Amino acid sequence: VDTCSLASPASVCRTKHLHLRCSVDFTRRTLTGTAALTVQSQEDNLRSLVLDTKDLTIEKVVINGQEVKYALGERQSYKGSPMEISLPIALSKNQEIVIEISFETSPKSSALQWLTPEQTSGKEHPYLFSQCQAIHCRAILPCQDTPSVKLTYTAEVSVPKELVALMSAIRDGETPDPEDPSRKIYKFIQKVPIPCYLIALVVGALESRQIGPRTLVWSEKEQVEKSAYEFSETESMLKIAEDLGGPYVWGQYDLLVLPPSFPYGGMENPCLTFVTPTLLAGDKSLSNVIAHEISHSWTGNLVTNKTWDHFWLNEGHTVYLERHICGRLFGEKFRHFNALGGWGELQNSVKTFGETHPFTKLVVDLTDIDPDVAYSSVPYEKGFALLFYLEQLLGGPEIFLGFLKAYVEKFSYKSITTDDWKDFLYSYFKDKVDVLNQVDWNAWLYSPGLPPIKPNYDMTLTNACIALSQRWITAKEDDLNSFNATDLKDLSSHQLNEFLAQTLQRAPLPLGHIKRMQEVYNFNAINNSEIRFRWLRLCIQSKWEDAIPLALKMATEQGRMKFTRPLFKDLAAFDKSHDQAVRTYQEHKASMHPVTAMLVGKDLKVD
Ligand SMILES: CN(C)c1ccc(C(=O)NCCCCCCC(=O)NO)cc1
Ligand SMILES: [Yb+3]
Ligand SMILES: [Zn+2]
C-alpha cells in the first residue's frame, strides 16, 4: 500500500489505459477535457472505486453511455481529494470497463506552471509545462496516482494553432482542430506501460532540431542552436546505456529544453526528457544530467519503485548506471572522481538535515509527508554508495553490471520494493551469500546518517582539487599574493566545480580570501550554473555584500530548485541580505512554479 495515494490500490483494480482528449486554454489557465480510463477489476463483485484528484472540477462521469454517480471527499492537503465512483454494474475479477471523466484543472494545479509571454524567451507567446513526479499527476487528471500501477496512453491535445504540444509519448500527427480553425490538435501514443508520474505535457512556441537518429531537441527558437551543441553526446550515451541495460524499448528519445523556471535539472518523461536550460554551459560539461535521464529508461521507467518509500531504487540505480556511462565515455578514473564527489554531496545532506533525521535513511516512511518537502540527495547518493560498495564487495564493476542487466530484465514492466531488489540480489549472487551476509542491511537501509562503510575511491583526478582548496583554506593574509590565474590552468570545469565544492564544505572563509579569489580567478564571469551556484554560496556564507545582487539574480532568473532554494536560504541567513531575500521572494512568488514557490516559502519561514 502506497501511503501517498488515496485511490483504490492495485489489489482492487488497475488502470490499463488512458485516452486523454483535452484543450489548453491560456486565458482561463485550465486544461479541460475527458480522461477515459480502461480499468481492470482485480476483485469479485467490484461496485465502486476511488481515484486521486487535486483541485479538479469534475463535470461528469460516464460509463457505457450514461452518467454515473460520484463523490469527492474532503481535501487531504497535498494528497488532494479522493473521488469515489459508483459503477453501474458490478465487475467480476479481470473484467475491464472504460470510465470517461470530464474535468477541468485549476489555474493553481500543482503539476502545472503557466507562463506569460514575458516569462518566455520569445516574448510573443505564452507557455505551459507539467511536472508530475512524484504525486502531481492527480492535479492534471483523475487517476490512481501511484507508481504501483502502469498504463499505456493515447492523447489528443487541442492548442492555439500558433503553438506546439508535446508529451511523454510518440508524436502521431497534427491536424487543424475540426471544432475550431484557430486551433490545432496534436496526437500522441505511449505503447509501453508507464506509471502515471511519467505523464507529461508542454505547450509553447517550440521548434525542433535533429541531433541523433532517434533524438530531436525541442525548445523555443532562442535556445535551439546552443541546445543541439550542448547535448550532441546523447546518441553515444544511449548506445552505451543499451550495452549496459539491454534494449532501449521506448523508440524515440527526444529532449525538451524548458524555460528557466523548470524546477529540476532533468525529468525522465518517457520519449521526451525535460531539462533545465541551466545545463547550457557552452562546453557540454553538464551533460551527465542527460546520461542520468537516459539511464531512467531502464532504472525507473522500466523497473519502477512500488511506492515513493522505495525511491532510492529508481534514483540510486540511475546514478549508478549514469556514472558507468560517464566512465565508458571518459575513463574509470572519471567514474571514481564523480563517485567521490557524490560521497561529498551525501556528507553535505546529512549535515544539513542532521545525522539522526529520518530523511537521511535510505528507505523512508512517507506517511503524512509531502514527498517535495522531504526530497534531497540522500536516495541518490546513499543509494549509489550502497551499490558501489556492493560492486567492490562482489568482485567489481563488470560482475556487478551483469547483476544490473539481469535485475532490469527480471523486473521490466513491474513495480517493486526494496525487498524485491534484495531478494533478487541474493538470488543472483547465491554463490556469494557469505559475503552478502557481512553487509549491515539494517543500518544501510533503515538507519539515519552516513552509511556504516565508505567504499574505496580512486583519488587521481580529485587530488588537484583538494590541493588547491587546502591551499586557500590554510592560507593566511600574507599568502594571498601567491594565488594567480595559473592555479586553474590544468583544472577541467568539473575539477573547478569540485575545488569549489571542497572549499564550500569549509565555508565561511575570510572575506579577504573571497575577495582575492574573485581578483585572481574572476569567478563572477563564469556561466557554468553549477560552478556559479557554489561560488555564490561561498561568497554569501563568507559575508561578502557585493555578492548579494548576484545571488539574488541567480535565485530569480532561474528556478531550478537545486540552486534557487539554497541561494534564498543562504541569503536569508545573511543579516545584510535577509530582508531583500524575503521581499524578493514575496515579489516573485505569484510568478514562480507552484512547488518551488511553496518550498522556498517554508525555507524562508514566510507566510
Ligand atoms: C523518498 N522521498 C522523500 C521522495 C521520493 C520522491 C520524490 C520525487 O519523486 N520528487 C520529484 C523528482 C523529480 C526529478 C528530480 C531529478 C531527477 O532525479 N531526475 O531524473 C521526492 C521525495
Ligand atoms: Yb462474482
Ligand atoms: Zn532521477
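By Swiss-Prot numbering, chain A shows 5-611, in order.
Cβ from N, Cα, C; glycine included.
These come from Swiss-Prot:
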- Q135, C136, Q137, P267, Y268, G269, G270, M271, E272, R564, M565, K566: peptide binding site (BINDING)
- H140 to Q: Aminopeptidase activity almost absent, but keeps LTA4 activity (MUTAGEN)
- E272 to A or D: Complete loss of epoxide hydrolase activity and aminopeptidase activity (MUTAGEN)
- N273 to A: No loss of epoxide hydrolase activity and aminopeptidase activity (MUTAGEN)
- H296, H300, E319: Zn(2+) binding site (BINDING)
- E297 to Q: Loss of aminopeptidase activity, but keeps LTA4 hydrolase activity (MUTAGEN)
- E297: active site, proton acceptor (ACT_SITE)
- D376 to E: Strongly reduced aminopeptidase activity. Abolishes epoxide hydrolase activity (MUTAGEN)
- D376 to A: Strongly reduced hydrolysis of peptides starting with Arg. Small effect on hydrolysis of peptides starting with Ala. Abolishes epoxide hydrolase activity (MUTAGEN)
- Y384: active site, proton donor (ACT_SITE)
- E385 to Q: Reduced aminopeptidase activity. Minor effect on epoxide hydrolase activity (MUTAGEN)
From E297, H300, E319, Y384 (recorded positions), the ones whose CA sits within 10 A of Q135 (peptide binding site) are none
Give the distance between the Cα atoms of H140 (mutagenesis position) and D376 (mutagenesis position), rounded to the nearest whole Å. 10
Collapsed DSSP category at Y268 (peptide binding site): coil
If you take the centroid of the Cβ atoms of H296, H300, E319, the listed Zn(2+) site, which other residues of that chain have their Cβ within 8 Å of it? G270, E272, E297, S299, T303, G304, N318, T322, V323, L325, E326, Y384
Three-state secondary structure, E319 (Zn(2+) binding site) (per DSSP): helix
Given the recorded positions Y268, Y384, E385, which lie close to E319 (Zn(2+) binding site), meaning Cα to Cα within 10 A? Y384, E385
At the Cα level, what's the spacing in Å between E297 (mutagenesis position) and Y268 (peptide binding site), rounded? 11
Measuring Cα to Cα, how many Å separate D376 (mutagenesis position) from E385 (mutagenesis position)? 18
Which three-state DSSP class does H140 (mutagenesis position) fall into? coil
State the Cα to Cα distance, in Å, between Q137 (peptide binding site) and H300 (Zn(2+) binding site), rounded to an integer. 13
Filtered by Cβ under 8 Å and at least 6 apart in sequence, the residues in the chain of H300 (Zn(2+) binding site) near it are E272, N318, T322
Using a 10 Å cut-off on Cβ-Cβ distances across all protein chains shown, tell me which of the recorded positions (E272, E319, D376, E385) has the largest neighbour count. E385
Scan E297, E319, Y384, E385, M565 for recorded positions whose C-beta lands under 6 Å from an atom of ligand 3 and note them, or write none. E319
For peptide, whose listed binding residues are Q135, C136, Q137, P267, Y268, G269, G270, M271, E272, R564, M565, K566, the greatest C-alpha pairwise distance in Å: 18
For the residue listed as 'active site, proton donor', which of the recorded positions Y268, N273, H296 has the nearest Cα in space? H296
Which recorded positions among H140, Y268, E272, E385 have CB under 6 Å of ligand 1? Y268, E272
In whole Å, how far is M565 (peptide binding site) from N273 (mutagenesis position) when you measure between their Cα atoms? 18
